[PDB]
Amino acid sequence: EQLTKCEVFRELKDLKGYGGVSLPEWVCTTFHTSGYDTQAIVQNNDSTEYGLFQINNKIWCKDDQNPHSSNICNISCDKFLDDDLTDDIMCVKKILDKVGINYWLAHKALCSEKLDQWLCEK
Ligand SMILES: [Ca+2]
């Protein structure tokens, strides 16, 4: 499910300013993390990342590949592949509170400058 820039802008409302991260920074971070695809699945080494935010199953959510996950978000990873981003966002908040925005390697590298390009109107 490939969302558009403004659909992401609209759906990530509850993250606005959280942890001091602006909405524009989030639209930018999710693109360079999953390309706006809520069904994105990437697995490198002993880890598989899920959804729009690419939440790993190493410590955030539990899945099949790793039953022994810390599962800090207390949720099955498959819940990060549907169209409802509510539970994804709740988990993102736990990630921000704990490891911070740097979980998303893309934020520092490309989403800390030039943010106006990522805004929407109306
Ligand atoms: Ca979800």
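What you see of chain A is 20-141, where the numbers are those given in Swiss-Prot.
Heads up, header says this was done by X-ray crystallography, 2.2 Å.
Every residue gets a Cβ built from N, Cα and C, even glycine.
Database features (Swiss-Prot):
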- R29 to Q: In an allele of Droughtmaster cattle; an Australian breed (VARIANT)
- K98, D101, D103, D106, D107: Ca(2+) binding site (BINDING)
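Each of the recorded positions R29, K98 was scored by other CB atoms within 10 A of its CB, and the lowest score goes to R29. Take the mean position of the Cβ atoms of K98, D101, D103, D106, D107, the recorded Ca(2+) site; other residues of that chain with a Cβ within 8 Å of it are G70, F99, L100, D102, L104, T105. Checking the recorded positions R29, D103, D106 against ligand 1, the ones with a C-beta less than 6 Å from an atom of that molecule are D103, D106. Taking each of the binding-site residues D101, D103, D106, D107 in turn and counting other Cβ atoms within 10 Å of its Cβ gives the largest count for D107. Distances between the Cα of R29 (variant position) and those of the binding-site residues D103, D106, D107 are shortest for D103.
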